[PDB]
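Participant: What follows is a structure written as structure tokens; I'll ask about it next.
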Amino acid sequence: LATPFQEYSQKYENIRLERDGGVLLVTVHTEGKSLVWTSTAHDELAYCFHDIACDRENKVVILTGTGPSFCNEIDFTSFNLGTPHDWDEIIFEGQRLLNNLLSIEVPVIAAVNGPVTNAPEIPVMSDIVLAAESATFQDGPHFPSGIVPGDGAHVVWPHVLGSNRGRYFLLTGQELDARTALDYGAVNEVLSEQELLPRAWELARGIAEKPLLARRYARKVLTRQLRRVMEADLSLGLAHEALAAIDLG
Amino acid sequence: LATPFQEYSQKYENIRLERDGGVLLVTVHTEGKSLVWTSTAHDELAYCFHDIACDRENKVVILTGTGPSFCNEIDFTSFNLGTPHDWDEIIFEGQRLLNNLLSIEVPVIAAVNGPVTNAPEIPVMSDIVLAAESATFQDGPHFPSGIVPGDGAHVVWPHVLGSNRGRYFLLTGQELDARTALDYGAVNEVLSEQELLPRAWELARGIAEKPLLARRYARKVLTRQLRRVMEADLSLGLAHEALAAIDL
Amino acid sequence: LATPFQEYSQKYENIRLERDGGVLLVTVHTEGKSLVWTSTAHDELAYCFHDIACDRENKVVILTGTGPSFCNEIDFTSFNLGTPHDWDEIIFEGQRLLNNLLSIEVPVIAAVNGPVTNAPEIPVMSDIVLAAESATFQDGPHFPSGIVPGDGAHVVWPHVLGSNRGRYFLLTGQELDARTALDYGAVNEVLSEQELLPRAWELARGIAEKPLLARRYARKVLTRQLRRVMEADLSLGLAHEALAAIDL
Ligand SMILES: C[C@@H]1C(=O)C[C@@H](CC(O)O)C1(C)C
Ligand SMILES: C[C@@H]1C(=O)C[C@@H](CC(O)O)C1(C)C
Ligand SMILES: C[C@@H]1C(=O)C[C@@H](CC(O)O)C1(C)C
Ligand SMILES: [Ca+2]
């Protein structure tokens, strides 16, 4: 009854999906160029993470982008931000986006190929975070645009960076370069652009060779605290964010 | 019903309060010199943080000191530490001090103008922590004086520095200089003394210009974990600290 | 009713116990050489930590190893890993090992004298962590052997290193050298091999001179968050580890 890979691999216009030897490579893109963040990309990721989670033939996941950026452009006009009922669609799919990600029960490796200023919390939620020398991280579309960082940004960044670095990062428009993200512990390795994906594949293949349950349960036992805090705080954030945003108009 | 700024701005002998365009500058001091930590200062800050939290015209808060230190002197004689009933007055206000601070629903920026050895947890609870080059941080009046660090120090330092740095900091008398505090992630920027307040103002102004509810809710959504652990552990620490102190 | 020191000090074949002025030195070893990790050493540590926790004459604890390594050799054949009932014995004692450790209500100092690749979470759960220049840390016997790091490794390493460093450390076979552990905040001081134990004793003696209840309650107020997450997550990890291991 689960959707096998042959049925969802071609379902998402902003998500290329390729699998070899059980290693699933997820590449986010807009027509083969670097991803432009939209309502569609947001909702596709939520549905796609569900499909990935429920497909037991995925042994390990690599999340990456294409071209010079991971995602450093947004189309705010693709979203409807004016009313509560419009925001409820965002809240419902925004919960699904992060919760479906956390429901994936294999290790997730991020390969951040350049700047990410929209949804940077997604790659940094990964178990292993690899960054190109050119990678940067910024919470672009929230407080710099007068929007509350209430969509999980508020959970992930204090969780990964620490309390003070996390709050400062979210309130001051801070952009972390690759080596700063490494120093702060958000990134595990900084690699040249050409080395990045080969390294992601190397690590993924080694993990995929580990015993079935050891691999799946390693992921499961390691996501406990993030799941606890996300359940405690995510919906609270989203509802406050929606209220503040509706006040704008 | 809330006390307006015109009434509370002049209420507290150790806290100067000045507000311009909704940016509230809170300057702790003893007679215009660097703050000397006392029972009065402790209790005033608790009452003052309540007034600040309840006054919606505060858009953003800057907490700072004056002179060469933020707070690096204490008068232990100003406190009554000998009996349970005396300790309950400290426990009650000590709870209010940190809970009232967390009840403020606008962003709080700390500008640490020099050494802080008493109540350093207060500035480091801020959303943005700026330090002068001369700033230092030490949990002065707890374990070095044979007193349990049970007043919220035990919550804040492991939370912000991490488990092993936090516990070591509290048990060994460690003093963090500004660049070590920066490296440990307790401080966000280290500035020259003359740039410190200008930078705090620049950040505050920028925040104050954000939309009303975005600015308020940013603070709310970001203090969840600290509020959870403070509720779980603060009163426990204070009661144990009182017991050990009375045993002296 | 509690076992005094004169009755448990000689009980354990892999744990030497010496006490001077209330400072208890716990030295893990295999016939006077560096500890080889076994089922015996694991269960002994669980019982030993209980004895130490219940003995009020322990004022401070130093945990250390001997020789070139703290513990960098394991005997997998000493363990029975094939069936659920065998795994229940490991789960039950594995819970006791870490829970008994956390139940100790005096400050715990680790003095990591060299490489630790088995049970490295034990020393890093200490309040003060001192490492020789030659110390290294690695989660040896879990994921590199195709075994889930579900025995507390999953709690401790994300807790002390942070979410991303902790997960990466457990999933990639990473070995931290002493200065990397220091930078990551898992270690507080790095010392020469000759300086290590003298520094542990220096710190322990200083702590031991603090007032009785202040010393005891300092430990108690500082272990809250670790105790909370261990209770939330330890048994979940052990049961999943057991299931995966039996599937082999
Ligand atoms: C860019 C953002 C999301 O993708 C959906 C909205 C809510 C969110 O995730 O913060 C947004 C602000 C438009
Ligand atoms: C300096 C300290 C406080 O201000 C009140 C007392 C309890 C506390 O906060 O730790 C004290 C020990 C006198
Ligand atoms: C080395 C390990 C422990 O000491 C007991 C077993 C379970 C564990 O993970 O603690 C083990 C895998 C043999
Ligand atoms: Ca660091």
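Chain A is numbered as in Swiss-Prot, which gives 4-252 for the residues shown.
Header says: X-ray crystallography, 1.9 Å.
The backbone N, Cα and C atoms fix where each Cβ goes, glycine too.
This is the feature table in Swiss-Prot:
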BINDING   A:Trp40, A:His145, A:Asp154, A:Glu244  substrate binding site
MUTAGEN   A:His45 to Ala  Great decrease of catalytic efficiency
ACT_SITE  A:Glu124  active site, nucleophile
MUTAGEN   A:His145 to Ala  Very large decrease in the catalytic efficiency. 100-fold decrease in the binding affinity
MUTAGEN   A:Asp154 to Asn  100-fold decrease in the binding affinity
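How about a rundown of where these features are and what they're close to?
Facilitator: Around the Cβ of A:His145 (mutagenesis position), the same chain contributes A:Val151, A:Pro152, A:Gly153, A:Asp154, A:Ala156, A:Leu173, A:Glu244, each under 8 angstroms and 6 or more positions distant in sequence. In this structure, A:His145 (mutagenesis position) belongs to neither helix nor strand by DSSP; it is coil.
In the three-state DSSP classification, A:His45 (mutagenesis position) falls within a helix. The Cβ of A:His45 (mutagenesis position) has 20 neighbouring Cβ atoms from other residues within 10 Å, across all protein chains displayed.
Counting every protein chain shown, 23 other Cβ atoms lie within 10 Å of the Cβ of A:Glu124 (active site, nucleophile).
Counted within 10 Å of its Cβ, the other Cβ atoms near A:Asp154 (mutagenesis position) come to 27, all protein chains included.
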Participant: Measure from the Cβ of A:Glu244 (substrate binding site) and count the other Cβ atoms within 10 Å, all protein chains considered.
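Facilitator: Taking all protein chains shown, A:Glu244 (substrate binding site) has 28 Cβ neighbours within 10 Å.
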Participant: Using the recorded substrate site (A:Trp40, A:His145, A:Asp154, A:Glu244) as reference, state which further residues of the same chain have their Cβ within 8 Å of the centre of those residues' Cβ atoms, listed in sequence order.
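Facilitator: For the substrate site, the extra neighbours are A:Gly97, A:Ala122, A:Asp142, A:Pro144, A:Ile150, A:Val151, A:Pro152, A:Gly153, A:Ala156.
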Participant: Taking CB atoms only, which of the recorded positions A:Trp40, A:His45, A:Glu124, A:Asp154, A:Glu244 fall under 8 A from chain B?
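Facilitator: Listed recorded positions passing the 8 Å Cβ cut to B: A:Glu244.
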Participant: Excluding near sequence neighbours, so keeping only residues 6 or more apart in the same chain, what lies with its CB under 8 A of A:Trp40 (substrate binding site)?
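Facilitator: A:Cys74, A:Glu76, A:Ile77, A:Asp78, A:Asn121, A:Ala122, A:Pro144 - these are the non-local Cβ neighbours of A:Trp40 (substrate binding site), listed in sequence order.
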Participant: I need the CA-to-CA distance for A:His45 (mutagenesis position) versus A:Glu124 (active site, nucleophile), whole Å please.
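Facilitator: Each residue's Cα considered, A:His45 (mutagenesis position) and A:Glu124 (active site, nucleophile) end up 13 Å apart.
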Participant: If H, G and I count as helix, E and B as strand, and all else as coil, what does DSSP give for A:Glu124 (active site, nucleophile)?
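Facilitator: Helix, per DSSP.
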